[PDB]
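Working notes, structure below.
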Amino acid sequence: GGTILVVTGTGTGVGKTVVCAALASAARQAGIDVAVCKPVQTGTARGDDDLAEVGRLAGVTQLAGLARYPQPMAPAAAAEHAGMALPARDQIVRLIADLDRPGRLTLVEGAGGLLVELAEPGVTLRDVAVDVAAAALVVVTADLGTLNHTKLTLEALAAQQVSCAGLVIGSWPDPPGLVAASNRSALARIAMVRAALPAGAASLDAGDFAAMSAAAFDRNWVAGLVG
Amino acid sequence: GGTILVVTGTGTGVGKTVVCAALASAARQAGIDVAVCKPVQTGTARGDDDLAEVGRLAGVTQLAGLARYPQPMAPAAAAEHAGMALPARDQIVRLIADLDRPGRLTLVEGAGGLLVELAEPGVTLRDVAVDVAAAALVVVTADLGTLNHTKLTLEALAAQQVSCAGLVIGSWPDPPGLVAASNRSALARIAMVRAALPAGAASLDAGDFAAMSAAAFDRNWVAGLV
Ligand SMILES: O=C(O)C[C@@H]1CCC[C@H]1C(=O)c1ccccc1O
Ligand SMILES: O=C(O)C[C@@H]1CCC[C@H]1C(=O)c1ccccc1O
């Protein structure tokens, strides 16, 4: 197959989706075929659609969903509220394996943080990454609290031998402060900081987003993700 | 010895200090002798003194600290700004071991979350808990994202055989709301929820706080801590 990457984060609202669009845009501009999947989408009752947003920002057409729930909560609660079930583990693995192919980068976008339950019983994105032998890209903030959350996440990945593909700061303030500056320097000391997206990148139009995306990542690292 | 409990949380600003004071107060009202150790304090430029909050809210007098940095950052960053080092590992562990005595509940308050660096070099509250054979009480929020952060923290504890003494929700909203109510039920499936402190409790006077605290925790669980 090709390269499967799960895109996770230290928690909710850290920039997972915009980072997914940014890595997809960068990989597209390097000539890499990209597919993005979203095993579980909540918040559809308020218009949440991360796949649609990645298509808008990065131009990705190969977009695959599975489970969708209206309420903007964790999947187990949103499914329960709606009278619906979580998907099974093998259904998520099938969604991913159907997309995987040589020379393609398949990004698997999580819901919330790494240990969020996506399938019964207690099946998380970490288990899925083990199942499809994927590495994990971790989206982080630069805010107070971030190193503890980043270190807990990286420890949880290592516990199941899921490789860490690096960190991406989802929103980077221009200009930064003492805490943001100290955290980025300390984040870079615990793992590779692949990128740091400028604040408000999600508002950029397609052309500015593609320019930001290409500038945001090291063109050489993106190319090395998939032969 | 007695019983040593570290009081950690899933992050910063989750209610660690007010929970420390709530458990101290509940334990004092059950006739238990309570000491609180806060090895490292930051934010002293704006007046942060967590040991003083425990003193006033719960009446604890055995209040032990080692270092105080002016900047409201993590310890390592506040030390870096001040141009001085953090305490040494032995200082923290020996201070706690000296505090511990039979009949006593010694609560150890970290800074920020569980893997925050407290001592030299890169020593955490989790290491401290291993060294003094303490269990860990985990302060959590009810907000969106709390289950992930809770599971992350509890795995990191089990990974070093530090026992989990339960959760406390540092701030329980009124009225709850869908997400907060869903989160409390889910937290209870992860570990015992020992208390959920009413929102605003940090601002109560000492007599109102001791009332809230005595009702917040289960009598038998507190009485059995020592
Ligand atoms: O993916 C995100 O973090 C943003 C989404 C948008 C709607 C609520 C967030 C969500 O899904 C979520 C939040 C906490 C725990 C598990 C979750 O799945
Ligand atoms: O204890 C708290 O979380 C509140 C304090 C008050 C001033 C900054 C907070 C702090 O200490 C802190 C923040 C991030 C990481 C580690 C830390 O130790």
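We count from 1, first residue shown onward.
Header lists the method as X-ray crystallography, 1.9 Å.
The backbone N, Cα and C atoms fix where each Cβ goes, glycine too.
Sequence annotations record features per position, and here Swiss-Prot assigns active site to B:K38. Among the features that Swiss-Prot reports, CTP binding site is placed at B:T12, B:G13, B:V14, B:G15, B:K16, B:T17, B:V18, B:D50, B:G170, B:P198, B:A199, B:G200, B:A201, B:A202. The annotation Mg(2+) binding site is assigned in Swiss-Prot to B:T17, B:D50, B:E109. Sequence annotations record features per position, and here Swiss-Prot assigns substrate binding site to B:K38, B:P39, B:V40, B:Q41, B:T42, B:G145, B:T146, B:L147, B:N148. Here the residue is the original one, while Swiss-Prot reports the published mutagenesis B:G170 to N (Swiss-Prot position 169) with the comment Decreases affinity for NaHCO(3) 3-fold, for CTP 1.8-fold and for GTP 3.8-fold.
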- Message: Around the C-beta of B:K16 (CTP binding site), how many further C-beta atoms are within 10 angstroms, looking at every protein chain?
- Response: 26
- Note on the structure: Smallest number of other CB atoms within 10 Å: among the binding-site residues B:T42, B:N148, that is B:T42
- Neighbouring C-beta atoms (10 Å sphere around the C-beta of B:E109 (Mg(2+) binding site)): 25
- Note on the structure: Min neighbour Cβ count (10 Å) across binding-site residues B:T12, B:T17, B:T146 flags B:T12
- Note on the structure: Cβ under 8 Å from chain A, restricted to the binding-site residues B:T12, B:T146, B:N148, picks out B:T12, B:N148
- Filter the candidate list B:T12, B:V18, B:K38, B:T42, B:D50, B:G170 of recorded positions, keeping only entries whose CB is under 6 Å from an atom of ligand 2. B:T12, B:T42
- Note on the structure: binding-site residues B:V18, B:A199, B:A201 vs B:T42 (substrate binding site), shortest C-alpha separation belongs to B:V18
- Query: How long is the line from the C-alpha of B:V40 (substrate binding site) to the C-alpha of B:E109 (Mg(2+) binding site), rounded to the nearest angstrom?
  - Reply: 9
- Item | Sparsest-packed of the listed binding-site residues (B:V40, B:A199, B:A201) - C-beta count within 10 angstroms | B:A199
- By CA distance, which of the recorded positions (B:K38, B:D50, B:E109, B:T146) lies nearest to B:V14 (CTP binding site)? B:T146
- Task: List the Cα distance (Å, whole number) between B:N148 (substrate binding site) and B:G170 (mutagenesis position).
- Result: 16
